[PDB]
Amino acid sequence: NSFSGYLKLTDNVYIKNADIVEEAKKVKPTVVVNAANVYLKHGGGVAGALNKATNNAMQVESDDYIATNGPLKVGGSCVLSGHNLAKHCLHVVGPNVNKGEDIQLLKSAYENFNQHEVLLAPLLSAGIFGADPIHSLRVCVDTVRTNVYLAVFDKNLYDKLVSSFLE
Ligand SMILES: O=C(O)[C@H](Cc1c[nH]c2ccccc12)Nc1ncnc2[nH]ccc12
């Protein structure tokens, strides 16, 4: 959990312009969060990047979890192996606004982070899931009380997010 160079937004929320895959390799975190869907099919966005960085080990483990336990619910999570990226991967399902899901469940999705004293995470329901990323950061700040280190790949979004907090 060697986190450094994050902007400290609040007492417990940190943000950095970084690829979550590269941060995970650098930081060696206890927990990396996946922006998952309910059947843990890691096809695109953050999930695709994390799975490809494990050379599909995450997808094989995820398929076994689903076969045995069935799909997650929106706002839910499970803990699986972090493989080479982290000790654990917390797979968290935020609502997919682009596929017509409800923004109230974004708070429930972020509540899962409170089970872990420190996490490396993406912004939930952002990118291809279609939520306003600045709203997602506000929900994170209001909901998560443990130490969350947010990786935002796109420097422009990072600067927009920091500006919404500082200006
Ligand atoms: O820049 C990117 O492509 C993604 C976009 C994103 C933010 N939240 C998500 C939730 C689900 C799907 C996509 C997104 N953001 C990233 N942030 C940090 N590291 C990353 N590695 C790959 C994408 C990415």
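In order, the residues displayed for chain A correspond to 1026-1192 in Swiss-Prot numbering, which applies throughout.
Technique stated in the header: X-ray crystallography, 1.1 Å.
Each Cβ is built from the backbone N, Cα and C atoms, and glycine gets one as well.
Record features, source Swiss-Prot:
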VARIANT   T1055 to A  In strain: Mu/B.1.621
VARIANT   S1188 to L  In strain: Gamma/P.1
Original post:
According to DSSP, which kind of secondary structure is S1188 (variant position) found in, if we only use helix, strand and coil?
Top reply: helix
Original post:
At the Cα level, what's the spacing in Å between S1188 (variant position) and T1055 (variant position), rounded?
Top reply: 30
